[PDB]
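Participant: Take this structure first; my questions come after.
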Amino acid sequence: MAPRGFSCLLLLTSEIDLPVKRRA
């Protein structure tokens with residue numbers, strides 16, 4: 001159960017939105 005589709009996209013939309021302002 002729990003595919004890597006939602007599991008991956010889950011954290012993917014958390015670590016990438018960490019800075020929310022920083023350039024690089």
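Numbers run from 1 along the shown chain.
Quick check of the header: solution NMR.
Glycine is treated like the rest: Cβ placed from N, Cα and C.
Pulled these from Swiss-Prot:
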- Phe6 to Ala: Abolishes binding to IGFBP3 and increases insulin sensitivity (MUTAGEN)
- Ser7 to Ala: Abolishes neuroprotective activity and dimerization. No effect on insulin sensitivity (MUTAGEN)
- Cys8 to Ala: Abolishes neuroprotective activity. Formation of short irregularly shaped fibers with BAX with fibers showing non-uniform diameters. Formation of thin irregularly kinked fibers with BID (MUTAGEN)
- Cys8 to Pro: Abolishes neuroprotective activity and interaction with BAX and BID. Abolishes BID-induced caspase activation and mitochondrial release of SMAC. Greatly reduced interaction with BIM. Abolishes BIM-induced caspase activation and apoptosis (MUTAGEN)
- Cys8 to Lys or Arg: No effect on neuroprotective activity (MUTAGEN)
- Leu9 to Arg: Abolishes binding to BAX. Abolishes secretion (MUTAGEN)
- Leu10 to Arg: Abolishes secretion (MUTAGEN)
- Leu10 to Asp: Abolishes secretion (MUTAGEN)
- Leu11 to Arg: Abolishes secretion (MUTAGEN)
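Looking at the shown structure, what environment does each listed feature sit in?
Facilitator: DSSP classifies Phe6 (mutagenesis position) as helix under the three-state reduction.
Around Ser7 (mutagenesis position), there are no C-beta neighbours below 8 angstroms that are at least 6 residues distant in the chain.
Of all the Cβ atoms in the protein chains shown, 10 others lie within 10 Å of the Cβ of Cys8 (mutagenesis position).
For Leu9 (mutagenesis position), no same-chain residue 6+ apart in sequence has a C-beta under 8 angstroms from its C-beta.
Residues near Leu10 (mutagenesis position) in space but far in sequence (CB under 8 A, at least 6 apart, same chain): none are found.
Secondary structure at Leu11 (mutagenesis position), taken from DSSP and collapsed to helix, strand or coil, is helix. Of all Cβ atoms in the protein chains displayed, 9 besides its own lie within 10 Å of the Cβ of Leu11 (mutagenesis position).
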